[PDB]
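Just below is one structure, and these are the notes that go with it.
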Amino acid sequence: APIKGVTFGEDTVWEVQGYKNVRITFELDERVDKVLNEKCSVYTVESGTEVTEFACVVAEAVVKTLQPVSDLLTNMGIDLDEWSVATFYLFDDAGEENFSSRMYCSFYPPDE
């Protein structure tokens, strides 16, 4: 119930609270995949936000959340330092840049 500062029972949720709920479950890793999908893949979306704004708030935690043994990732090919400076294209269930209840995390661009 992500309600504003001082507010409660004003009319309904997802209308006044000015927030939402979105999850990520597409593809990123092979060993530490659940670390960013199960450990914490849920995030809140304000009222006025862009699909690109979440690419800086969602990918963030994905870093500190997946920093168990970067020494290995870098040895396999997966860079942890790049994740913080990489592009996060949030896709939908239709194949577009949407931020619905569930948005996929694709590395490749939309089409541009």
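All chain A residue numbers match Swiss-Prot; in order, they span 819-930.
Placement of Cβ uses the backbone N, Cα and C atoms for every residue, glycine included.
Positions annotated as domain 'Ubiquitin-like 1' by Swiss-Prot: 822-930.
Annotation of the natural variant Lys852 to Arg in Swiss-Prot: In strain: Isolate SZ16. The DSSP secondary structure for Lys852 (variant position) is coil. The Cβ of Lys852 (variant position) lies under 8 Å from the Cβ of no residue that is in the same chain and 6 or more residues away along the sequence.
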Inset, instruction - Could you break down the residues of the domain 'Ubiquitin-like 1' (822-930) into DSSP helix, strand and coil, giving a count for each? - result: 22 helix, 13 strand, 74 coil
